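Student: This is the structure I want to talk about, given as C-alpha cells.
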Amino acid sequence: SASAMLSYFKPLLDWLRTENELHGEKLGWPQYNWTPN
Amino acid sequence: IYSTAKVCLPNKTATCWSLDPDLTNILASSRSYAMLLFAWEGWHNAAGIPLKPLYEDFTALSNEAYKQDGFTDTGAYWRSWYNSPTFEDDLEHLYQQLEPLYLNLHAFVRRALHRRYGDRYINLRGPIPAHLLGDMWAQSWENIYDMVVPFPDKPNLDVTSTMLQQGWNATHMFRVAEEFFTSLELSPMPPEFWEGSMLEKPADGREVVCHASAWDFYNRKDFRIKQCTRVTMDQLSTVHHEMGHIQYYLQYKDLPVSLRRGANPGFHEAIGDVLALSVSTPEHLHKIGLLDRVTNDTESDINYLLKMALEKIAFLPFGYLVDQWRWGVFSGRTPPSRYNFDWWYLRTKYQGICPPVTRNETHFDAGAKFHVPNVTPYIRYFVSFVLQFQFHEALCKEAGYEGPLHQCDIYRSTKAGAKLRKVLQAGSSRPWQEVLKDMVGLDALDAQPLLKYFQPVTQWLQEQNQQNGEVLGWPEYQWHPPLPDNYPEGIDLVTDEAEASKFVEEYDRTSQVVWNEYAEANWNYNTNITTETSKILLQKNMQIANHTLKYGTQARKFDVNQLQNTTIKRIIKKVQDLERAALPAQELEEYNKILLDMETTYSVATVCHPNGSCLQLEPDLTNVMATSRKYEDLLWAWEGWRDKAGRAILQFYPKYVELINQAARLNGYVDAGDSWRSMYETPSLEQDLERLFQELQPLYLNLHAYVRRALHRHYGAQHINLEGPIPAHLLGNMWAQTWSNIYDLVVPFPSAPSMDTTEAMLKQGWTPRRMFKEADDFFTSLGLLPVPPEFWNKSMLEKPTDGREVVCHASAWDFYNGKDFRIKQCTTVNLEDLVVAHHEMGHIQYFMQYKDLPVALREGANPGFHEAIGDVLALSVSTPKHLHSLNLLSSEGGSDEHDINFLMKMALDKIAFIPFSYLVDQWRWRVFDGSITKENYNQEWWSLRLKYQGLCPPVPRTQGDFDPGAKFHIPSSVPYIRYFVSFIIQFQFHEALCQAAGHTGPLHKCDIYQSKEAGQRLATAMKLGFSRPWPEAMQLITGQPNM
Amino acid sequence: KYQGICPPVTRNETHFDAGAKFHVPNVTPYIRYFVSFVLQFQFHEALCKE
Ligand SMILES: *[C@@H]1O[C@H](CO)[C@@H](O[C@@H]2O[C@H](CO)[C@@H](O)[C@H](O)[C@H]2NC(C)=O)[C@H](O)[C@H]1NC(C)=O
Ligand SMILES: *[C@@H]1O[C@H](CO)[C@@H](O[C@@H]2O[C@H](CO)[C@@H](O)[C@H](O)[C@H]2NC(C)=O)[C@H](O)[C@H]1NC(C)=O
Ligand SMILES: *[C@@H]1O[C@H](CO)[C@@H](O[C@@H]2O[C@H](CO)[C@@H](O)[C@H](O)[C@H]2NC(C)=O)[C@H](O)[C@H]1NC(C)=O
Ligand SMILES: *[C@@H]1O[C@H](CO)[C@@H](O[C@@H]2O[C@H](CO)[C@@H](O)[C@H](O)[C@H]2NC(C)=O)[C@H](O)[C@H]1NC(C)=O
Ligand SMILES: *[C@@H]1O[C@H](CO)[C@@H](O)[C@H](O)[C@H]1NC(C)=O
Ligand SMILES: *[C@@H]1O[C@H](CO)[C@@H](O)[C@H](O)[C@H]1NC(C)=O
C-alpha cells in the first residue's frame, strides 16, 4: 500500500500544492520536446 | 412428501415447478441439456432426500408385519402372488431373451442422441444419460421419437379426419366394441352398463383425471367404465381395452369373492392389451369402416413397430429393475447405505443409463419414482407385457391367421374366442401356469411371441446398426457426462438447432432489406450532400441501430458453445456482439454525437494564409505538399494543418476513447483494441505483425538511407544531416505515409528512356469511363466474370452535383441485393487514378463474388483481404509490359536501367507505408488499453514515428498538440492495420498467381493476363468470404496458411 | 461393494481384471479360506471354554 507513504507527506503535499497554485505553475512538463542546448 | 415436493429455480423463489403439471412437460418437450439436467437433478434431490429415513422405517415395519404373517419378507409376500418357486430365475431368463432387441434399440437411440447433442455429453460406447430420453425416469422413450423416426416421409397412420367426417361421438364406440366382442361368442354386456355408467359429465362436478377405470361391484349386475370418452384413435383403443377389462369382470364373476382379480397380477392388463393391440391394426379398422382406403408399404409398418418398441421395450428393463431393487431392500441384502449404490448399479446394468451428475449415499433416487413411496408392486407390468404378446400369438394361431404377427386380428373369428373364454372363466381358481398351458400349451412365460411380433423392426434395426457400425451394449460402464459450463446459472439458454435456423433466416431476411435501404441512403447522401438527405441518412442510421440492438439482444439468449454446426454457430457468434449498440441510450447518443463532431471538425478544417487566403486539405494543401520544394512553404503547410486539425480533435479524443472502451467491454472484449484485433481471429496477431515488420526492416532501412542522401543533396546540410532522422515534411505527404512518391529528387539514374504515365493520360483520350472499361476488360480476361451491365450507367465516377463533392476519401459500395455494385471515386485522370480504379474494381469484384452467401457472412475473409485482392491486379497492371500494352511504350526488362527505375518508383510506395500503417495502428492499440495516457499522446506518437519510421518533427512540438489527429482514420475511428496486412499479403497473392500463370522468371515484372487458371484459383478462394476462417482461404490461394 | 476400493485407472469391458488373480485361471475354489478364517476362532473359543 502506498497510502501510508502519502499520509507521511500529506502536510508537505498540501503546502506544495498551495505554493504551486499561488505561483501558477503547470504540473508536468507540457513542452516535452525541449532540450537546453 | 412425494405429492408436495417441488423444484424451484436458484433465483425468483416465488412460485416453482411441480412434477405432473410442469416437470413432465419440460422433461418431455425441452431439448436444452442444461435445462433437462436442472429439472432432473432438482426433482430427484427434492423428492428423494427427505424420503430416505421414512423408507428405512417403513421397510423394517413392513418386514416385521409380514414375518408375523408367515412370509420371510415383504418381497417374499409380493412374489407369493405368482406362486412360482423360481420366479427370479424365470424373470432373468426372460430378460436375457429380450436383451438383443433392447440392445439394438438402445444403440440406435444413443446414436440419434449423439447426433443431436454431440460427442462430449454422449459417447457411442457407453451409457445414455438418464435425462436425455423422453421421461424423467427413462421409463418410456416416446417423447424422443421426433429424432428417431425411420424414413419420416411416409405420414403416420391416423383417421383423425374420419370421426369428424361421419358421426361417431362416444356411445357408438362402446356399441362397436360390444358387437366385436359378440363376434367372438363372448358373453353379451348387461343393460346396466348402458345408462347406469358414465361416459361424459356435462356439469355434475369436477371429474377426476378418468384416464382409466373399470369397476367390479360384487353383485354380478353392476359394471362401469368412467372414461370421459373422446373421439380419437387412441381413445378407441383404450375403449376396447377398458371394455376388455369389463368383459373379464363379467365373464369370471361366478366364483366366490375370494377367487377374483384374475389368475395373477398381470393377467388383467395382458387381457385388455391383447384386444387393444388387435384393434389398432389397419385391417380391422378398415373392416369396421373408419379407414376408407387401404394403402400399403413396409415403411409405415416399420414406423408403427418402432413407436411400439419405444413405448414397451424401453420400459421392460425399468419394470424388472424397480422390483428387483425393492426385493433386495426388503430381504436385507441392501442396507440403508447401499440404496443409491445398488439402484444405480441396476440402472446401468439393465437399462444402460448413466447419472448426469455425481451421486452418493445422501441421495435416494429410487424415491423419485412414484411406486416406491406409494408402496405398489411393479413386476405386474413386466409380466403383463410379456403375456400380452404370448396370448396374441396363441389367439392368432388359433384364429388361423397366417403372415406377420403384428397385422393379425381376431374380428369375426369366433373359433379363436372359445379358448379365450375358456381361460377367462377360470379366474383365480387355478394356478396361472395351468391356465397359460391351457391357452398356449406352454407352462411358463416366454419371450418368443414378443420377438416374433417385433421381427420387422428388429431386422431393420439390426441392419441399420450394422451399416452404421455400432457396438451393441455399453462398454466403458464408468463413463459419466461432464457438467455443463456454468451449469447452475446458465439454464435458460436456447440451444435448439431448429430455433437457431429460424433465427438466422429471420435475421438474414430483415437485415438484407434494412442494409439495402441503408446502402441506397448512403449512396444518395454521398452524391447529394444536402439537408434532407443528411436527415434521412440520420433517421436510417437510428433505424439500423435499433434493429441491430434488437436482433443482437435476441441472439444473446443463445448458447453458441452448445450448438453443433459451423455456419449458424458463426452467424450467432458474429451477431452476438453489438456494434456500439451495447452502450446505454444516453451513452450511445453521446458516442454518436462525439464521433460526428470529430468527423465534422476534421472535414471542414482549413488553414489560412496570413494574407487571408484559406486552403482546404484535399484540393490544394495535398498539392502544395506534393509539388513544392521550398522548406518554408512545406513547413508552413505541415505545421498549419497539424495544428488546426489536431488541436480541434484533441478536445474530443479522450472521451471517445473512454466510450469506445466501454462499449467494447460491454461486448465481452477488453479495452477496444481486442475488439479491433478480433477481426482477424488470431490470438497472436501482434507477434506475427512484429515478426513480419522485423523481416521487412533492412530493405526499408536501405531505402531510407538512400532517400536521406538524395534529400541532403537537394536541401543541403543545414536541413538534413546524413546521420539522423529526416524531417517529416520533406518527403511528399502531409503524413509521409507514401513518401517521395514524388520521386524526381531521388530517381536512381535519369536515363533517356522514361515513360510519362501522368502526361500520357492527358495526351491520349483516356476518359475515366473508358479506362474503367479497360480495367473491367482486363479483369474479365484474367478469368473472372464481368460486372452486370447496369453498373456503367448506374454508378458515378466523374464529378459531383452538390456544394461539397465527397468526403476526403472513401471506398466502393455494395447494396447486398446481388445487383448493385456502385463505385464512387473520381480524381480527374492520372496514373494514381488508374491504380485506384483497379483497386476499386477489385473491391467491387470481391463484393460481387460472394453474392450467394448470407448477409452476415457477406463481409470478406479478412479486413486486409479486401485490399489485397483489389490491389494484386493493380500491382500486375502497373508493370512496364502491361502499361506497354495500354497506350504506353516501355522496353520492360530489356533495359535493366529502366527496370531498376520502375522498381524504385514502385518501392517509394508500398515501402515507407508499411512502417506508417503499423505505426499508427500500434499507437492506437496502446492508447486504447491505457498504456498511453492523455498527457503524452503526442510524445508517444512521435516516439513511434522516430522508432519505426525514421522521421523527426520539423518544429518542436508540445503536449496540447494532437498530431495523430491530423490523419483521417484517427477521428473517423476506422482501423488501419488492414493496410499493413494487405500490403504484406498482396505480394504473396501476386507470387502465387504468377506461379499459377505458368512462369516465374523475374517476378517483379511478371504479369497475369489471359491466365484463366490463376483467376479460377483466386475465385475458388475469394468466394468463401467470411464463412470460413482466413487461413483456409489463404491456403487455398497460396498454400502457406500464414502471412 | 464389499472391499471398498476403486480402480486407479478407468476400466471397461476390454479388460479382465478378475483373471489377474492366481486362482481364477488356475481354477481353484476360494471360499474355503473365508470359511476357515471364520471357523478357526469358533474352534478356539470352544476350546478355551472347555
Ligand atoms: C353422440 O352422438 C351420437 C351420434 O353421433 C348420438 O347417438 C345417436 O343419436 C342419433 C340422433 O340422430 C340416433 O339416431 C342414434 O340412434 C344414436 N345412437 C347411435 C349409436 O348412433 C349420441 O346421443 C351422442 N352422445 C352424447 C353423449 O351426446
Ligand atoms: C400389406 O402388404 C403386406 C406385405 O408387404 C401384407 O402382408 C401379408 O399378409 C398376409 C396375410 O394378411 C400374408 O399371407 C403375406 O405373406 C404377408 N406378406 C408378407 C410379405 O409377409 C399385408 O397383408 C398387406 N396389407 C395390410 C393391410 O397390411
Ligand atoms: C448447419 O450448417 C450447414 C452447413 O455447414 C447448413 O447446411 C446448409 O445451410 C445453408 C445456410 O443455412 C442452407 O441454405 C442450406 O439449405 C443447408 N444445406 C443443407 C443440405 O441442409 C445447415 O443448414 C445447418 N443446420 C441448420 C439446422 O441450420
Ligand atoms: C477401454 O479403455 C481403454 C483404456 O482407456 C481403451 O484403450 C484406449 O483407447 C483409446 C481410444 O481409442 C486410445 O487412444 C488409447 O491409446 C487406448 N489405450 C490403450 C492402452 O490401448 C479402450 O479402447 C477401451 N475399450 C472399449 C471397448 O471401450
Ligand atoms: C439531388 O438532389 C437535388 C435536390 O435539389 C435534386 O434536384 C436532384 O435530382 C438530386 N439528384 C439525384 C441524382 O437524385
Ligand atoms: C428505438 O426503439 C425504442 C424501443 O423502446 C424506441 O423507444 C425508440 O424510439 C426507437 N428509436 C428511434 C430513434 O425511433
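We number chain C the way Swiss-Prot does; in order, the residues shown are 498-547.
So how was this one determined? The header says electron microscopy, 3.0 Å.
Any Cβ shown, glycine's included, is placed from N, Cα and C.
What Swiss-Prot records for this protein is below:
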| type | residues | note |
| --- | --- | --- |
| ACT_SITE | C:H520 | active site, proton donor 1 |
| MUTAGEN | C:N509 to D | In Ndom123456 mutant; abolished dipeptidyl carboxypeptidase activity; when associated with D-318 and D-445 |
| MUTAGEN | C:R529 to Q | Abolished dependence to chloride, leading to reduced peptidyl dipeptidase activity |
Student: Reported as an integer number of Å, what is the Cα distance between the residue listed as 'active site, proton donor 1' and C:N509 (mutagenesis position)?
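Tutor: The residue listed as 'active site, proton donor 1' to C:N509 (mutagenesis position), Cα-Cα distance: 22 Å.
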Student: Taking the Cβ of C:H520 (active site, proton donor 1) as the centre, count every other Cβ atom within 10 Å, in any protein chain shown.
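Tutor: C:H520 (active site, proton donor 1): 11 neighbouring Cβ atoms within 10 Å.
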Student: Give the subset of the recorded positions C:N509, C:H520, C:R529 lying near ligand 4, defined as CB under 6 A from any of its atoms.
Tutor: C:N509
Student: How many neighbouring Cβ atoms, not counting its own, are there within 10 Å of the Cβ of C:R529 (mutagenesis position)?
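Tutor: C:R529 (mutagenesis position): 10 neighbouring Cβ atoms within 10 Å.
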Student: Applying an 8 Å Cβ threshold (strictly under) against chain B, tell me which of the recorded positions C:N509, C:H520, C:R529 fall inside, in sequence order.
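Tutor: It is C:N509, listed by sequence.
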Student: How many Å lie between the Cα of C:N509 (mutagenesis position) and the Cα of C:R529 (mutagenesis position)?
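Tutor: For C:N509 (mutagenesis position) versus C:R529 (mutagenesis position), the Cα atoms are 30 Å apart.
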